[PDB]
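A.B. asks: To start, I am sharing the structure in question, which I have written as structure tokens.
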Amino acid sequence: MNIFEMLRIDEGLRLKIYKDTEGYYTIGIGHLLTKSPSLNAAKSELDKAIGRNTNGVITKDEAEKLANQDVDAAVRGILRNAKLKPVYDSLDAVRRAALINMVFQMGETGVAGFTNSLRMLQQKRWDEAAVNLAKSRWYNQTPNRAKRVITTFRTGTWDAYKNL
Ligand SMILES: [Cl-]
Ligand SMILES: [Cl-]
């Protein structure tokens, strides 16, 4: 398994504009377009992102292109964040993918706010970290997805995604 297959499982793949779990216009593999309530604004951001008049629909290839951009940006964001970098550098490959997943979902700022969990992950206190990560709005609003990421941090294997 890899980060791409992981996100594919967690975000799904939609070729038409849709509303995510928080009600925001999104497209493809979890690519947020705008937090604005307006469909036209969504449509405008989409065309700007793709470089053509999409009419709110893209192809599979285009969706995967936005995902490559997004993963790459998540990674560079983590490496440049004083709070996230040290954690990421301390982790194994599997757990690094779990941190990317959280960044991708909630933004670097959001993740950098899990101060205590970050500290426990860096210390390699797996069970303690998993308990602390679960005391969050993230876990209460998207529990199935959060449990998969948390289990990944806990065990360091892709077990929660196998069968998916
Ligand atoms: Cl973009
Ligand atoms: Cl969920």
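Placed from the backbone N, Cα and C atoms, the Cβ positions cover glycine too.
According to Swiss-Prot, the record shows the following:
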ACT_SITE  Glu11  active site, proton donor/acceptor
ACT_SITE  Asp20  active site, proton donor/acceptor
BINDING   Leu32, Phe104, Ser117, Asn132  substrate binding site
MUTAGEN   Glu11 to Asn  Loss of 84% of enzymatic activity
MUTAGEN   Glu11 to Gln  Complete loss of activity
MUTAGEN   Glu11 to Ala, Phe, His, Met or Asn  Complete loss of enzymatic activity
MUTAGEN   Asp20 to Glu or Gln  Loss of 99% of enzymatic activity
MUTAGEN   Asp20 to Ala, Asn, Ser or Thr  Complete loss of enzymatic activity
MUTAGEN   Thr26 to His  Facilitates transglycosylation more effectively than hydrolysis; covalently bound substrate
MUTAGEN   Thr26 to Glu  Complete loss of activity at neutral pH; covalently bound substrate
MUTAGEN   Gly30 to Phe  Almost complete loss of enzymatic activity. The enzyme is destabilized by 1.5 kcal/mol
MUTAGEN   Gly30 to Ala  Almost complete loss of enzymatic activity
MUTAGEN   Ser117 to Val  50-fold decrease in enzymatic activity
MUTAGEN   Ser117 to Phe  10-fold decrease in enzymatic activity
A.B. asks: Among the mutagenesis positions listed here (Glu11, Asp20, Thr26, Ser117), which has the Cα closest to the Cα of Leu32 (substrate binding site)?
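C.D. replies: Sorting the mutagenesis positions by distance from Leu32 (substrate binding site), the top entry is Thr26.
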A.B. asks: Just jot down the residues in the same chain as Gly30 (mutagenesis position), at least 6 apart in sequence, with C-beta under 8 A of its C-beta; none if empty.
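C.D. replies: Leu7, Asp10, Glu11, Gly12, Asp20, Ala67, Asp70, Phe104, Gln105 - these are the non-local Cβ neighbours of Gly30 (mutagenesis position), listed in sequence order.
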A.B. asks: Under DSSP, is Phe104 (substrate binding site) part of a helix or a strand, or is it coil?
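C.D. replies: The residue in question, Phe104 (substrate binding site), is helix (DSSP, three-state).
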A.B. asks: Within 10 Å of the Cβ of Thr26 (mutagenesis position), how many other Cβ atoms can you find? Include all protein chains, please.
C.D. replies: 21
A.B. asks: For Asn132 (substrate binding site) and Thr26 (mutagenesis position), what Cα-Cα distance in Å is obtained after rounding to a whole number?
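C.D. replies: The Cα atom of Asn132 (substrate binding site) is 29 Å away from the Cα atom of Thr26 (mutagenesis position).
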A.B. asks: I'd like to know which of these mutagenesis positions, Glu11, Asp20, is least surrounded, judged by other CB atoms within 10 A.
C.D. replies: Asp20
A.B. asks: Enter the number of other CB atoms within 10 angstroms of the CB of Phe104 (substrate binding site).
C.D. replies: 26
A.B. asks: Far apart in sequence but close in space: which same-chain residues, 6 or more away, have a Cβ under 8 Å from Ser117 (mutagenesis position)?
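C.D. replies: Result: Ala129, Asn132, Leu133.
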A.B. asks: Reduce the DSSP letter at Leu32 (substrate binding site) to three states and note it down.
C.D. replies: strand
A.B. asks: When you measure from the Cβ of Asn132 (substrate binding site), how many other Cβ atoms are you left with inside 10 Å?
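C.D. replies: Other Cβ atoms within 10 Å of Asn132 (substrate binding site): 19.
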